[PDB]
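A.B. asks: Quick one: this structure, given as structure tokens, is what I'll be asking you about.
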Amino acid sequence: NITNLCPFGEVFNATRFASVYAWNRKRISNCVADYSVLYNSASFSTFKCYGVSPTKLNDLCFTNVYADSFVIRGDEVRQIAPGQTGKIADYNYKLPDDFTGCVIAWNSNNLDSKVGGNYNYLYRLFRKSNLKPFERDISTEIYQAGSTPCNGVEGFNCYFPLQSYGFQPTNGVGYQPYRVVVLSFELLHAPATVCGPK
Amino acid sequence: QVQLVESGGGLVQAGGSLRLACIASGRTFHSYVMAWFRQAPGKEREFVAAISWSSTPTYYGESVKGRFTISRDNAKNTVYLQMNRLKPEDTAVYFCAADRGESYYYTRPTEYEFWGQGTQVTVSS
Ligand SMILES: *[C@@H]1O[C@H](CO)[C@@H](O)[C@H](O)[C@H]1NC(C)=O
């Protein structure tokens, strides 16, 4: 009997968060998923589930759970949803059209922005084609934007594919950093490893 | 892009009934949580009701609980709001809304991507 609580603290309150292009996965398994800690939060900017009601999370069993987390701008959080397009959905982190899981975000201006600007968080600006759902690209190959081949040297129509967010505490809300957690729920032909308390 | 058009609004006497309807574009209506909000003059958009994909969690604002019923007909891309025992305080613009996601914070306007232009309901006393 799985009896130890799923370590949601280690996900939501991780001391470090990934750049979106290099998004972090934690596997959650062989644990009781108590969501009441998340239910009692007022500061999340969004908390939506797809394929299950948020009201039923404490009653459901899954074969596998993944927690994907990263930082993006406020007005890019709408892209972390099935059927979205934009730099983030297309080139950084793509959810499937039939996604089963929840997307939670919160403003992290107090932690992730600095007086000089925080340039540590990166996003992929260019890619030859869109990510498949749950695909991850950490390559730093020079992007050929034009006719001429680039020979892995930067210049005219030959761009380094990653760009920095540069988060300043004085940015408008849409340009402030937001932390995101995506909980993926799998229901495969396998034993359940994650259940709610009930 | 999903478009939404409300109908069935207008003038009605206190204690009367109205069925608002809202029809959506698109071939994946079943994938949308559908909702009703309303806005009285001087007030912000107030949550009225929402219905999940299966119909099976429904949600209601405190002041309409018992009087209003939300329902959906996936075959017709339509969500309905049955409004019974209407009071003057129910007078407002009623907005249809839709989102792929069901929100823990289901009363927040920002949790719904798609909005109709709204239709006036007026309840005389
Ligand atoms: C993370 O920390 C906040 C306070 O900083 C706390 O309210 C919350 O319960 C923690 N979240 C989780 C999932 O443990």
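Note that chain A carries Swiss-Prot numbering, so the residues on display, from first to last, are 331-528.
Including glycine, each Cβ sits where the backbone N, Cα and C put it.
The following feature annotations were taken from Swiss-Prot:
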DOMAIN    A:334-527  domain 'BetaCoV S1-CTD'
MUTAGEN   A:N343 to Q  Reduced viral infectivity
VARIANT   A:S375 to F  In strain: Omicron/BA.1, Omicron/BA.2, Omicron/BA.2.12.1, Omicron/BA.2.75, Omicron/BA.4, Omicron/BA.5, Omicron/BQ.1.1, Omicron/XBB.1.5, Omicron/EG.5.1
VARIANT   A:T376 to A  In strain: Omicron/BA.2, Omicron/BA.2.12.1, Omicron/BA.4, Omicron/BA.5, Omicron/BQ.1.1, Omicron/XBB.1.5, Omicron/EG.5.1
VARIANT   A:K417 to N  In strain: Beta/B.1.351, Omicron/BA.1, Omicron/BA.2, Omicron/BA.2.12.1, Omicron/BA.2.75, Omicron/BA.4, Omicron/BA.5, Omicron/BQ.1.1, Omicron/XBB.1.5, Omicron/EG.5.1; May enhance affinity to human ACE2 receptor
VARIANT   A:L452 to R  In strain: Delta/B.1.617.2, Epsilon/B.1.427/B.1.429, Kappa/B.1.617.1, Lambda/C.37, 19B/501Y, Omicron/BA.4, Omicron/BA.5, Omicron/BQ.1.1; Contributes to cellular immunity evasion and increases infectivity
VARIANT   A:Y453 to F  In strain: B.1.1.298
VARIANT   A:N460 to K  In strain: Omicron/BA.2.75, Omicron/BQ.1.1, Omicron/XBB.1.5, Omicron/EG.5.1
MUTAGEN   A:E484 to D  Increased replication in human TMEM106B overexpressing cells
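Show me how these features fit into the shown structure, please.
C.D. replies: Summarising the environment of A:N343 (mutagenesis position), the number of other Cβ atoms within 10 Å of its Cβ, over all protein chains shown, is 8.
In sequence order, A:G404, A:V407, A:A435, A:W436, A:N437, A:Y508 are the residues near A:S375 (variant position), counting only same-chain partners six or more apart with C-beta under 8 A.
Under the DSSP three-state reduction, A:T376 (variant position) is assigned to strand.
Under the three-state DSSP scheme, A:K417 (variant position) falls in the helix class. The 10 Å shell around the Cβ of A:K417 (variant position) contains 18 further Cβ atoms across the protein chains shown.
Reduced to three states, the DSSP call for A:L452 (variant position) is strand.
Its Cβ placed at the centre, A:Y453 (variant position) has 23 other Cβ atoms within 10 Å.
Secondary structure at A:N460 (variant position), as computed by DSSP, is coil. Its own atom aside, the Cβ of A:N460 (variant position) has 11 Cβ atoms within 10 angstroms in the protein chains shown.
Close to A:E484 (mutagenesis position) in the fold, though at least 6 residues off in sequence, lie A:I472, A:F490, each with a CB less than 8 Å from its CB. DSSP classifies A:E484 (mutagenesis position) as coil under the three-state reduction.
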A.B. asks: C-alpha of A:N460 (variant position) to C-alpha of A:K417 (variant position): distance in Å?
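C.D. replies: Answer for this pair: 9 Å between alpha carbons.
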A.B. asks: Please give me the recorded positions out of A:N343, A:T376, A:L452, A:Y453 that lie within 10 Å of A:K417 (variant position), comparing Cα atoms only.
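C.D. replies: Correct set: A:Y453.
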A.B. asks: Against chain B, with Cβ pairs under 8 Å, which of the recorded positions A:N343, A:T376, A:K417, A:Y453, A:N460, A:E484 show up? Give them in sequence order, please.
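C.D. replies: Correct list, in sequence order: A:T376.
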A.B. asks: A:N343 (mutagenesis position): which of the variant positions A:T376, A:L452, A:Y453 is the nearest Cα neighbour?
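C.D. replies: Given the candidates A:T376, A:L452, A:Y453, the nearest one is A:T376.
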